[PDB]
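A.B. asks: I'd like to ask you about the structure that follows.
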Amino acid sequence: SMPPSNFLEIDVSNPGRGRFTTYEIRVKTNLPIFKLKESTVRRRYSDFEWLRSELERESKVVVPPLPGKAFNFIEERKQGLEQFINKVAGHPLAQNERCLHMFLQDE
């Protein structure tokens with residue numbers, strides 16, 4: 001894939017305990033492949049792990065690193081999660097995958 005002049009912004013932000021800790025993930029885009037041009041979802045660390053495994057199973061994408069589970073601290077982790085999901089979602093191979101869209105939009 002080679003996409004047209006487009007934008008894709010994904011933000012990871014805090015606004016639970018342990019396994020219930022979640023991150024708000026906000027997507028703004030004009031890319032037609034996405035069902036919604038603006039969205040918010042709530043995801044856990046483990047959903048990022050899940051995404052990485054789906055992608056290794058179903059694609060040729062080389063998935064960037066994840067920052068480490070929690071088990072200073074939280075803000076480094078957020079920034080890691082944000083780099084990760086932007087690189088992946090930027091990848092036109094990952095854009096083609098049902099797992100990325102489920103992760104990003106519930107769609």
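Heads up, residue numbers simply count up from 1 along the chain you see.
When the header is checked for method, it gives X-ray crystallography, 2.6 Å.
Backbone N, Cα and C atoms are what each Cβ position is placed from, and that goes for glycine too.
Mutagenesis annotation in Swiss-Prot: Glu24 to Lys (Swiss-Prot position 50), described as Loss of VPS35 binding; the structure shown retains the original residue. Record note (Swiss-Prot), mutagenesis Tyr45 to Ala (Swiss-Prot position 71): Abolishes binding to phosphatidylinositol 3-phosphate. The unchanged residue is displayed. Recorded in Swiss-Prot as a mutagenesis result, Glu49 to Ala (Swiss-Prot position 75) carries the remark: Increases VPS35 binding.
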A.B. asks: So 15 residues are not built between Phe71 and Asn72. What's the Cα distance between them in Å?
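C.D. replies: So the two residues bracketing the gap are 15 Å apart at Cα.
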A.B. asks: Compute the C-alpha separation of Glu24 (mutagenesis position) from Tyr45 (mutagenesis position), stating it in Å without decimals.
C.D. replies: 11
A.B. asks: Sort out the sequence-distant neighbours of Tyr45 (mutagenesis position) for me: same chain, 6+ apart, CB within less than 8 Å of its CB, listed by position.
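C.D. replies: Sequence-distant Cβ neighbours: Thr21, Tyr23, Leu66, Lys69, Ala70, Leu81.
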A.B. asks: Specify the secondary structure state of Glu49 (mutagenesis position) as given by DSSP, simplified to three classes.
C.D. replies: helix
A.B. asks: Measure the gap spanned by 5 unmodelled residues: take the Cα of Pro15 and the Cα of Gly16 and state their separation in Å as a whole number.
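C.D. replies: Cα to Cα across the gap: 10 Å.
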A.B. asks: For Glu24 (mutagenesis position), what is the tally of other C-beta atoms lying within 10 angstroms of its C-beta?
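C.D. replies: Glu24 (mutagenesis position): 13 neighbouring Cβ atoms within 10 Å.
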